[PDB]
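Visitor: Mind looking over this structure? Questions follow.
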Amino acid sequence: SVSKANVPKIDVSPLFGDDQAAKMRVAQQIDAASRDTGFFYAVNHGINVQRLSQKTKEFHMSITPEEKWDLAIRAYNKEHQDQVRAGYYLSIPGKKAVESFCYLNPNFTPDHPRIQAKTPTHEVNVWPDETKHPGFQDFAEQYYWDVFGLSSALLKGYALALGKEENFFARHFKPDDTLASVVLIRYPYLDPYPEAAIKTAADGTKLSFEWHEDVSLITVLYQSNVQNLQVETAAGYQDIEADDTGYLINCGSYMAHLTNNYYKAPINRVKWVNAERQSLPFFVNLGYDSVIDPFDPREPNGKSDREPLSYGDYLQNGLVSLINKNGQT
Ligand SMILES: CC(C)[C@@H](NC(=O)[C@H](CS)NC(=O)CCC[C@H](N)C(=O)O)C(=O)O
Ligand SMILES: [Fe+3]
């Protein structure tokens, strides 16, 4: 038997305003959730998630195998040595059900000094033919900045929640250098569903993706209305209920590092469900050279002996480790 996680719905709209006491009341809710299961739903977020789901569906269901090879990351196409993060992540019929398209900061262009310097984790996005996917690139880039805006407000809530000034995290979250990514994940309905694409957990649960901590500061996730996520607690894994009107928010391991684990990165996994569905995360990453000094909210002096960790090194190591542990997505 599996229990259900407490995932409160938090009205985040005050974080866009100037009612400072109202913002503190949101911060308290974020604090409580971050100290409990680690997840909450952000509601009243102001993003048109219906259009997000529709546009994403039109892309996944119309892109052809030729287009997927042409956009494929290095793991599926040896010709694209520069595509470690951005591009298409192909399914393997009979073996791997999931497929996805990842893109990064639209400001990463050939003119960008990090591209010029060839710094790891920075890449220029790849896109399909505009005529074959009209409006898709424009929708996708607009969405990047829409969810960037929501995430910046959420970071103000996390900052206040930890007893800091509201820009403590957001000051490092900038359009000119953010390593944040969007991933448009398709989980297909398949009949028969290949056993090879289903993993079995230690506790016997059939999974599509094994346990992990998020590589992010925070994760801002939209999913269609199909329950699949589970969060680990001391009493075992608990089901996270689906809500296709809000965003599921949680801390990543960079937040756990800098708070001396006061806000843990919740361990989560994806149950196997034979249903057509969407999983559209926005990983709130900072700049490559962003460093946040660790602190410990449990101590009067707030002192932490943990080393300041550069976000770029954290991200590079984290993404490679996640592939090594849980497999190439
Ligand atoms: C919503 C999550 C559970 C989703 N999983 C995921 O997105 C998983 C675990 S957080 N994330 C990853 O594999 C890391 C993607 C990083 C991305 N290519 C980049 O370069 O930034 C899923 O549905 O599988
Ligand atoms: Fe995750």
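Chain A uses Swiss-Prot numbers throughout; the residues present, in order, are 3-331.
Looking at the header, which is where the method is noted, we find X-ray crystallography, 1.7 Å.
Heads up, the Cβ atoms here are built off N, Cα and C, so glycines get one too.
Below are the features listed in Swiss-Prot for this protein:
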- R87, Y91, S183, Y189, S281: isopenicillin N binding site (BINDING)
- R279: 2-oxoglutarate binding site (BINDING)
- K98 to E: Strongly reduced the catalytic activity (MUTAGEN)
- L223 to I or V: Strongly reduced the catalytic activity (MUTAGEN)
- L231 to I or V: Strongly reduced the catalytic activity (MUTAGEN)
- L231 to T: Abolishes the catalytic activity (MUTAGEN)
- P283 to L: Abolishes the catalytic activity (MUTAGEN)
Visitor: Considering only the binding-site residues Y91, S183, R279, which residue has the minimal Cα-Cα separation from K98 (mutagenesis position)?
Guide: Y91
Visitor: Hey, does DSSP put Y91 (isopenicillin N binding site) in a helix, a strand, or just coil?
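Guide: In three-state terms, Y91 (isopenicillin N binding site) counts as strand.
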Visitor: Count the other Cβ atoms sitting within 10 Å of the Cβ of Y91 (isopenicillin N binding site), across every protein chain shown.
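Guide: Taking all protein chains shown, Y91 (isopenicillin N binding site) has 22 Cβ neighbours within 10 Å.
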Visitor: Select the closest residue to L223 (mutagenesis position) from the following binding-site residues, measuring between CA atoms: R87, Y91, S183, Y189, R279.
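Guide: So, of the listed binding-site residues, the one sitting closest to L223 (mutagenesis position) is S183.
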Visitor: Rounded to a whole number, how many Å is the Cα of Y189 (isopenicillin N binding site) away from the Cα of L231 (mutagenesis position)?
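Guide: Given the Cα positions, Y189 (isopenicillin N binding site) is 13 Å from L231 (mutagenesis position).
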Visitor: Could you check which of the recorded positions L231, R279, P283 is the closest Cα neighbour of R87 (isopenicillin N binding site)?
Guide: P283
Visitor: Of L231, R279, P283, which is closest to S183 (isopenicillin N binding site) if I measure between C-alpha atoms? They're all recorded positions.
Guide: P283
Visitor: Among the recorded positions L231, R279, which residue has its Cβ surrounded by the fewest other Cβ atoms within 10 Å?
Guide: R279
Visitor: Please find, for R87, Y91, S183, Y189, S281 as listed binding isopenicillin N, the greatest distance between any two Cα atoms, in Å.
Guide: 19
Visitor: Give the distance between the Cα atoms of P283 (mutagenesis position) and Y91 (isopenicillin N binding site), rounded to the nearest whole Å.
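Guide: That comes out at 15 Å between the alpha carbons.
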Visitor: Tally every other Cβ atom lying within 10 Å of the Cβ atom of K98 (mutagenesis position).
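Guide: I get 17 for this one.
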Visitor: How many neighbouring Cβ atoms, not counting its own, are there within 10 Å of the Cβ of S183 (isopenicillin N binding site)?
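Guide: There are 24 such Cβ atoms around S183 (isopenicillin N binding site).
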